[PDB]
Every structure is written in structure tokens, then in C-alpha cells.
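Below is one structure, written out as C-alpha cells; comments come after it.
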Amino acid sequence: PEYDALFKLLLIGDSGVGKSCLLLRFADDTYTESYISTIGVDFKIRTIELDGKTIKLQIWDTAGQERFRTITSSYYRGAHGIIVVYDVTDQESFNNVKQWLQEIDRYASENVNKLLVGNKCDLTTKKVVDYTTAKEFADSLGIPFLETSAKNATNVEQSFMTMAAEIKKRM
Amino acid sequence: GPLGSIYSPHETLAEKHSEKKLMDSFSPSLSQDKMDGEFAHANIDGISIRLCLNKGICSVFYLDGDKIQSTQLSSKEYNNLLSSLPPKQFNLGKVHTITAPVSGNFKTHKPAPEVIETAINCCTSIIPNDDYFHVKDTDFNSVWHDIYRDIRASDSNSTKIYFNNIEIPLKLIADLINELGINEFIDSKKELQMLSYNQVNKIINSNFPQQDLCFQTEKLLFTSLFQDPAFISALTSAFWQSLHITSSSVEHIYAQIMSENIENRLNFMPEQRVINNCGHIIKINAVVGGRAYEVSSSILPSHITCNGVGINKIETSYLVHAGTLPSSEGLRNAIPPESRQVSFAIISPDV
Ligand SMILES: Nc1nc2c(ncn2[C@@H]2O[C@H](COP(=O)(O)OP(=O)(O)O)[C@@H](O)[C@H]2O)c(=O)[nH]1
Ligand SMILES: [Mg+2]
């Protein structure tokens, strides 16, 4: 094990928010519209450097539909961090951030680091969730918040580099 | 006889019809008066073959008028039988594993062309749906988005849509899906509005030369279908990403198969990218307003084995009633979990 740390992160959120494109932009640094929907689980592995260290990140992907929640749960426990993703062009996806949070509690360990992320922010025309409304709810929980665009690589790397530091700042 | 006659129905079928003609003649046995353990049957030339399974041992019965003869199949013989059965849903009472004509490796991003082909055409084993879940309001919530993304990337998707063994051109479905109002940003809970005679013609004509004699029949057919709300319901319902999650039973299995998939993927290819799903294989038949439709939607999610990148085929079948409306609401109610039948099958590369 040449790495210094091995973190298990997990992406959650409704279907189509952009969980995958996010992970792909972070791992392979590319964004496409061909890889179709995600049925079940999936995972990608990327190693970074924080404070002259070597952290092997094992991010997990999941299905946004409610029906998948049950079987998805098995992957919650054992996770160092959870990234709840929502579509800034979709009101619904944000209204549900409530549930995706309540779920983190019912399965993951309370000492787990959380980070809210509003994706698709490049579609300014269709935007409907105000930075402030979210930045609001984000701080009212002590959860770091960021606006990302997997399409343009906006804050995509920062979102993960943040989660990496948040966790390293513990163990 | 002294021991009877020497004539064997099997030898006849063998020299009388092709191998596939024979297999295609088999159907799942649902009848009340079926032999014990009969999971499939076939009738060709006054003979009636019955494929029974008892004590986990498959035996073939040939009923010719009144005489009855049977053959118990060895393990290998049986695994072969399954390996050559029609892509239907049989009650095999166990998820089997078909092996494809190709040696897998752990250095590829997708299943080999042979694995996919094998998958698309192999039969599947039914998972008893008794403790079926109840209709929830979040059902088919993502239907529109799903079909969009799938058909969108159909150019690099093993996805295929058929209507009575008649392949419906993806281009056509691409314009249909659009003229119906399905695009990047559409309301999840929206209700689709049918199309005018012009709209379907605009579509049909953009894919079929009016001066054509060739696909003249396919033309008229699709012209009809595209106007039937029930059809649009079938076509669209078939892509909903959670169509196979229908009961705790199914969940238990599906859960297990995924674990096995993930495990092997962890141990054998941690740094190798692997596509999640290969696509959809939807088959819609007009049942013998308008008419109702029978659907068979199969997903080809990648599945890692001891040999290489395989595929776990999950097939779901239901019945869309003549009076059905294209909406997240209409579908989650006309197609409840109990009206669906899920079956599994695993297709692996070789050593
Ligand atoms: N315009 C835009 N669309 C995005 C962006 N990220 C994702 N999407 C859209 O979201 C669709 C589905 O996203 P995906 O990441 O596959 O979501 P998941 O199923 O929740 O994992 C994509 O194919 C894109 O059309 C983005 O930064 N900008
Ligand atoms: Mg995904």
C-alpha cells in the first residue's frame, strides 16, 4: 500500500442530477452524453495528493430512482464521505435533498463528512435554485456547499479536493 | 415389440427441421394441466415435446399421440439446452450462467461483441413475484428522462426496439420521442399529448421515401402505432430505470448478483473502466381506443466474472392495457409491480 490514505466516498441524489458526469470529469477529466443511465452500483478510483501525502479515493456511483434506495444502502456504511448532488435547474431535486440527508443518517456513520453540490449551473437560462437559498440550507447544517458544472469542469475538482481535506482533517 | 417400436420422434425432428426451428418452437408452460415440473413445451408435426425439471434434473418428454417416451439429460446436456433455448422467460427455478464463444480478459471497458449477442438471445429464469411491492408515487417519476438519455446515446448503445420481430429504426424513435415533446428539459410529471396525422407523417416521411415500395408495410404499421396512446405508454414505460425492482424476492437476488459483480470487479480490475449498462432490448407485440400491448424490456448491465467482463440480463414483462395514458402517473398505475414479471440470467465470457 504505497498510499497514505484510502477514502471511501459516495454520490447520492435524484436521477439525472449529474452524479456520474461529475465522477467522470473528476476521474478521467472528460464529459460526454453517451454513457446512458446507471442501473445499480458502480465505482471509480482516483489518487490525489494533499499536504504532500497520497490519498487513494474510491468514489461510488448509484441510481437516483427511489426504488434503488434499499439496495443502495448497503454501500452507505463504510463511507468516509457522502456528496449529495442536486440539479440547479430542477426544483424537485433540491426539495428532496431533505430525504437524501435523512437517508445518510439511517445507514452511514454519524462521524461522516457531508458536502452538498448544485450541478448543471452552466445552464444559467434554466437555473431555478438560488445560490443563496441553498447556501442557506447548507450552512444551517454545517455542510460545505458548492456550485458545479461537470460540463465545464466548474468546481468539480474542488468539490472532491474539499471532501478529501474534510476527511483528512480527522484521521 | 418385443420391447416396443424402434421409431424415435427425436431423430425425426432432428433430420426434419433445423436446430433453431426446433428451439424457437418452445414456449414457457403456464397451463394448469402440464406435466410435473414442465417448464416449457413445443409442438411440431403432431408431436409434443415437454421440457420438465425435477430434483434439479431436466428430462425431455415426447408425446406422439398416445405413446410416451422420455430422456433424462446429463448436466452438460442440460446446460447446453439452456444455452440454446429461445430468449424467453422460463421457470428454471435458478439463475443459470451461459458461456459465450470468446475468452474474456480483465482489460476491457465493455463486454465482447459475442457476450452481448449471447445475452440478447439467451433465455432467462423467472423470480417468483408474490410479495410484490405496492404502487408508490415516485414510480415512473424519471420515465421521460430515461428513454431520452438511452435513445439519445443509441448510436453507441446496444439498444434495440422491436415491434412484432420488426426492428423499429432508432432514428424514427428519435424523432417520435421528440415530436412527442421529450427532450433534455421536460417536466418529469408531464403528460404526453398525442400527435396529429401530420406530425406522424412528418416523422414517418423523414425516415421513409414516399416513392418506396420496399418498407411500404412497415410504413403504414408505424403510422398507426405512433398515434395509439397505449403504444407510446409501452414504448416509454419500457425504459424506466426501476422497472425490474418489483418485490423483496427480486431485490434479494438482484442484490446478491450485484455483490458478486462488485466483488470480482474489485479484486480483478480496480483500475479498469467498465460501462455500467450496455443498453435496452425492448420487444413490443400487439396483443391478439384501440388495442393492448405486451412488453418485454431487457437491460444488459455489465457483470464481472472469474473469466472477464460479462453481462447480467434482467428481463421484465408486463401488459399495457388499451386505455393507458403517457404520464408518470398513468404508467405507475396501469403497470403496477404485481403486473410485472422479472427474470434473471448471467452471460459470461470464457477461459
Ligand atoms: N447542461 C449540463 N448537463 C449536464 C451536466 N451534467 C450532467 N448533465 C446532464 O445530465 C444527464 C444525466 O446526468 P448523469 O451524470 O448521467 O446523472 P445520474 O444518472 O444522476 O448519474 C447528462 O447526460 C447531461 O445531459 C452539466 O454540467 N451541464
Ligand atoms: Mg449515473
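Note that chain A is numbered according to Swiss-Prot, with residues 6-176 shown in order.
Recorded method for this deposit: X-ray crystallography, 3.2 Å.
Placement of Cβ uses the backbone N, Cα and C atoms for every residue, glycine included.
Per Swiss-Prot, GTP binding site is recorded for A:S20, A:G21, A:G23, A:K24, A:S25, A:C26, A:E38, A:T43, A:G69, A:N124, A:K125, A:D127, A:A155, A:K156, and the stated evidence type is experimental evidence. Other C-beta atoms found within 10 angstroms of the C-beta of A:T43 (Mg(2+) binding site) number 22, with every protein chain shown included.
Per Swiss-Prot, Mg(2+) binding site is recorded for A:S25, A:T43, A:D66, and the stated evidence type is experimental evidence. Residue density at A:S25 (GTP binding site): 23 other Cβ atoms are found within 10 A of its Cβ, drawing on all protein chains shown.
For A:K49 to R, Swiss-Prot lists a mutagenesis experiment annotated as follows: Promotes TLRs trafficking and TLRs-mediated signaling; when associated with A-61. Taking Cβ-Cβ distances under 8 Å and a sequence separation of 6 or more, the neighbours of A:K49 (mutagenesis position) in its chain are A:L28, A:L29, A:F31, A:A32, A:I64, A:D66.
Mapped onto three states, the DSSP output places A:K61 (mutagenesis position) in strand. A sphere of 10 angstroms centred on the C-beta of A:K61 (mutagenesis position) encloses 17 other C-beta atoms. Among the mutagenesis entries in Swiss-Prot is A:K61 to R, noted as: Promotes TLRs trafficking and TLRs-mediated signaling; when associated with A-49.
What Swiss-Prot says about the mutagenesis result for A:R74 to A is this: Abolished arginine GlcNAcylation; when associated with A-82 and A-111. Around A:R74 (mutagenesis position), a 10 Å sphere centred on its CB holds 19 further CB atoms from the protein chains shown.
According to Swiss-Prot, the experimentally introduced change A:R82 to A is described as follows: Abolished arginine GlcNAcylation; when associated with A-74 and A-111. Abolished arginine GlcNAcylation; when associated with 72-A--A-74 and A-111. Cβ neighbours of A:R82 (mutagenesis position) (same chain, under 8 Å, six or more residues apart in sequence): A:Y112, A:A113, A:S114.
Counting every protein chain shown, 29 other Cβ atoms lie within 10 Å of the Cβ of A:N124 (mutagenesis position). One mutagenesis experiment named in Swiss-Prot is A:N124 to I, and its note says Dominant negative mutant. Strongly reduces the levels of CASR present at the cell-surface.
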Listed GTP-binding residues A:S20, A:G21, A:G23, A:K24, A:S25, A:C26, A:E38, A:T43, A:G69, A:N124, A:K125, A:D127, A:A155, A:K156 - what's their greatest C-alpha to C-alpha distance in Å? 23
Chain B neighbours, taken from recorded positions A:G23, A:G69, A:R82, A:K125 with C-beta distance under 8 angstroms, are A:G69
For the recorded positions A:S25, A:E38, A:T43, A:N124, which residues place their CB under 6 A from an atom of ligand 2? A:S25, A:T43
Near ligand 1, which of the recorded positions A:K61, A:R74, A:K125 have CB less than 6 Å from any of its atoms? A:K125
Mutagenesis positions near A:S25 (GTP binding site), in sequence order, restricted to A:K61, A:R74, A:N124 and a 10 Å Cα cut-off: none
Taking the Cα atoms as reference points, how far is A:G69 (GTP binding site) from A:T43 (Mg(2+) binding site) in Å? 8
